[PDB]
Amino acid sequence: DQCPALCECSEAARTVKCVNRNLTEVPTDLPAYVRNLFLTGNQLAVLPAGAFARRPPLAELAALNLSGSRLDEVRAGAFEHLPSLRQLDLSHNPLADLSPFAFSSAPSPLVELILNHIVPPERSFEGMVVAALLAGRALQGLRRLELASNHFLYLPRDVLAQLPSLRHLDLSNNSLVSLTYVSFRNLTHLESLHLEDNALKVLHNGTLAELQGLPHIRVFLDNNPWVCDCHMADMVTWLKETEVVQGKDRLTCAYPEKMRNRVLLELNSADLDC
Ligand SMILES: *[C@@H]1O[C@H](CO)[C@@H](O[C@@H]2O[C@H](CO)[C@@H](O)[C@H](O)[C@H]2NC(C)=O)[C@H](O)[C@H]1NC(C)=O
Ligand SMILES: *[C@@H]1O[C@H](CO)[C@@H](O)[C@H](O)[C@H]1NC(C)=O
Ligand SMILES: *[C@@H]1O[C@H](CO)[C@@H](O)[C@H](O)[C@H]1NC(C)=O
Ligand SMILES: *[C@@H]1O[C@H](CO)[C@@H](O)[C@H](O)[C@H]1NC(C)=O
Ligand SMILES: *[C@@H]1O[C@H](CO)[C@@H](O)[C@H](O)[C@H]1NC(C)=O
């Protein structure tokens, strides 16, 4: 019941905030009632196994925000003994060392995992993150996954295949160039796909047909360097026909120079040349 030093607590809101206080470790005496825990703006460095494990357990803790706390290492079992944990945010931490077992018929309770801007200053980083996502099949109930701003070069096919509860996937502000060797064909449950601010030049017929087949999907494609040549014709025709693209009026050509900033929806065959 008390409230740890350097924290603010509310029994009524079941909320604990230990924010911008330069904590170097997770407080040991958190009250058992906590449902929402904010540990942002600190200097944690490393989160060890069982960093939140207590007796009695924090059995009500459902939302945990560790954003912007200079974490460079998250070790195996860091989140163990948190049977109610639904939402975890590790964004804006330079995670050089994310254990493959950081998050792991007995799946993790996690539903939402927010991992934006986790890439440390320049062993594949994307590979390390994917391993942590897929270890033990622990992330079965995961419905929302955010992986913005990570310098990722590819859309990881294994994540789409092996997290089939996913409803929301954010890969905005990465460096994706192509979707050619990834299939969206069977992603029934996928409701949102954020691909804004990548390096995509064009979408090909295969991709377009796959997306068109999904019952719930909303795709975000703004601020990519689209190339308005003859290879763009299928995508322009699709864009005119589709309802799955959000804010489709904003999509513009980056190249060639004579088409720069032209709206894709307005383009006709005579504009799309090679
Ligand atoms: C985790 O805590 C952070 C830090 O307070 C929240 O960060 C804010 O996020 C909003 C929406 O993305 C931004 O517009 C703010 O400017 C952010 N502030 C900072 C300092 O980064 C973040 O929303 C929290 N997430 C959850 C799920 O609690
Ligand atoms: C936390 O650390 C930074 C860097 O030393 C400092 O500027 C800041 O004042 C500290 N925060 C608090 C609340 O004292
Ligand atoms: C986009 O990504 C780059 C690379 O991670 C980053 O430095 C920048 O802050 C990001 N933009 C936003 C809005 O976060
Ligand atoms: C969806 O299709 C991919 C191949 O494109 C396959 O690996 C994956 O298992 C499929 N998903 C399900 C739920 O069967
Ligand atoms: C319905 O709308 C909400 C808010 O726009 C969204 O989160 C959800 O993904 C949508 N659901 C489906 C099934 O499209």
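Heads up, chain A uses Swiss-Prot numbers, so what you see runs 60-163, 170-187, 193-344.
Header says: X-ray crystallography, 1.8 Å.
Cβ coordinates are placed from backbone N, Cα and C, and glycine is handled just like the others.
Going by Swiss-Prot, these are the annotated features:
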type: MUTAGEN; residues: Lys76 to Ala; note: Strongly reduces Wnt inhibitory function
type: MUTAGEN; residues: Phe97 to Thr; note: Strongly reduces Wnt inhibitory function
type: MUTAGEN; residues: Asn124 to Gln; note: Impaired trafficking to the cell surface
type: MUTAGEN; residues: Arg214 to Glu; note: Impaired trafficking to the cell surface
type: MUTAGEN; residues: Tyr325 to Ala; note: Reduces Wnt inhibitory function
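Feature map: Swiss-Prot annotations on the structure.
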residue : record               : Cβ neighbours (10 Å)
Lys76   : mutagenesis position : 17
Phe97   : mutagenesis position : 18
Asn124  : mutagenesis position : 19
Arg214  : mutagenesis position : 18
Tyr325  : mutagenesis position : 13
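Cα to Cα, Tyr325 (mutagenesis position) and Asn124 (mutagenesis position) are separated by 41 Å. With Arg214 (mutagenesis position) as the anchor, the candidate mutagenesis positions are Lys76, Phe97, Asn124, and the one with the nearest CA is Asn124.
Separating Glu187 and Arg193 are 5 residues for which the deposited structure gives no model; the Cα atoms of the pair are 11 angstrom apart. When the alpha carbons of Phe97 (mutagenesis position) and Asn124 (mutagenesis position) are compared, the span between them is 5 angstrom. Missing residues between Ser163 and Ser170: 6. Distance between their CA atoms: 13 Å. For the pair formed by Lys76 (mutagenesis position) and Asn124 (mutagenesis position), distance between Cα atoms is given as 10 Å, rounded to the nearest Å.
Not one of the mutagenesis positions listed as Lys76, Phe97, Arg214 brings a Cβ under 6 Å of any atom of ligand 5.
Under 6 Å, Cβ to nearest atom of ligand 1: this is the test, and of the mutagenesis positions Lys76, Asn124, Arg214, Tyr325 it is passed by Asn124.
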